[PDB]
Amino acid sequence: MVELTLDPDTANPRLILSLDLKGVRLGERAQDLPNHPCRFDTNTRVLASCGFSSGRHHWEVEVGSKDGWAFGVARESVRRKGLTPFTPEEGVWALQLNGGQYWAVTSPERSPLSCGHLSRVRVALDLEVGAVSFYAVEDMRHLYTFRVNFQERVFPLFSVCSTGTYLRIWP
Amino acid sequence: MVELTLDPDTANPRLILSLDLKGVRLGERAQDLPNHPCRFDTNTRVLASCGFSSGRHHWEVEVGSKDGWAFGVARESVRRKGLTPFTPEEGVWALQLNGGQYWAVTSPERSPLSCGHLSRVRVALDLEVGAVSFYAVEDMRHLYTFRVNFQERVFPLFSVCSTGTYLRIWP
Amino acid sequence: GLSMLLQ
Amino acid sequence: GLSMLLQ
Ligand SMILES: [Cl-]
């Protein structure tokens, strides 16, 4: 279990981060922040400060009941400027709540999961075998696995594209 | 008045054009269409098939009561791929209904209009003096004029970024 | 909300 | 709505 914190340098300026850098929601208006090259200027995304080049790590994510969130992992080279598609080909591997449906974000078609509700999810990243996996905490039931030949550093990823929902890292 | 039709080849694939190519709304899904260099692949935009190099020209636009439309004119060179700002700098001169209020889309700040409920708007393009003007059809009361030194072909512009609003050319 | 950015 | 394209 890794103790991750959200990287405010990467955060889209409409995002509101909690003071302990665990939590994220979407704000009504853009803040005026330094325009670092690492900052997402269009997509409503934020990374963890810690990335992983090798080994196996896991963490947990508390999720809002309402639409608008997506989380998982991103390769470092994910483009930060302009609108990027939210897809595996563009360097993002994530679960999403949208239209009340839980999705593994595959492309060109997303993959609907059968899970009725999620309070907390465990993300497990394994660069030894080359996969990222999601589990519902209640009884560690498997939700989805992306198999990726990861060829660069890989960051925990968080996205909130509407008000009234949130994500929060645990612990 | 000029007899205009929406250019199917320019239309964002999420837009649904009417059979007579005068009406436009936003669909639930991206259609499978040929990826012409002229097609807007991100911004919810469509041009008319006819653009203008010189002279005076006018046309009428029927407008939905709900938020999400913008219309007026665009220069031929308006970027078609990736997310473009909707500003005069990026080659768009338009009125917009957003947040239950009517705007002329200036930047960095939009210019409020002072009109009642709009149903139909006459657009008048003058490439001799270099101007686009907007009138409420009921009694041709003036809404707004952009003065622009137009240095290339100018195309009627239509955009709809929400289901449940629309634009429609007349005649 | 954010939909207007695609105008 | 189109907000989700900004995910
Ligand atoms: Cl889909």
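Start at 1 and count along the chain as shown; that gives each residue its number.
Header says: X-ray crystallography, 2.2 Å.
Cβ coordinates are placed from backbone N, Cα and C, and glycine is handled just like the others.
Under its mutagenesis entries, Swiss-Prot includes A:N43 to A (Swiss-Prot position 383) with the note: Complete loss of substrate binding. Remark: A:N43 (mutagenesis position) has A:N12, A:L83, A:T84, A:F86, A:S159 as non-local neighbours, by Cβ distance under 8 Å and separation of at least 6 in sequence.
In Swiss-Prot, the entry for mutagenesis A:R45 to A (Swiss-Prot position 385) states: Complete loss of substrate binding. The structure shown retains the original residue. The Cβ neighbour count for A:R45 (mutagenesis position), using a 10 Å radius and every protein chain shown, is 28.
In Swiss-Prot, a published mutagenesis experiment is listed as A:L83 to A (Swiss-Prot position 423), annotated Complete loss of interaction with GYG1. For the recorded site, A:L83 (mutagenesis position), the DSSP three-state label reads coil.
Summarising the environment of A:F86 (mutagenesis position), the number of other Cβ atoms within 10 Å of its Cβ, over all protein chains shown, is 23. For A:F86 to A (Swiss-Prot position 426), Swiss-Prot lists a mutagenesis experiment annotated as follows: Complete loss of substrate binding.
A:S159 to A (Swiss-Prot position 499) appears in Swiss-Prot as a mutagenesis experiment; the accompanying note says: Complete loss of interaction with GYG1. Taken residue by residue with DSSP, A:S159 (mutagenesis position) is part of a strand. A:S159 (mutagenesis position) is surrounded by 28 other CB atoms, counting those within 10 A of its CB over all protein chains shown.
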Filtered A:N43, A:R45, A:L83, A:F86, A:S159 - mutagenesis positions with C-beta under 8 A from chain B: A:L83
Listed mutagenesis positions (A:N43, A:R45, A:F86, A:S159) that sit near chain C [CB under 8 A]: none
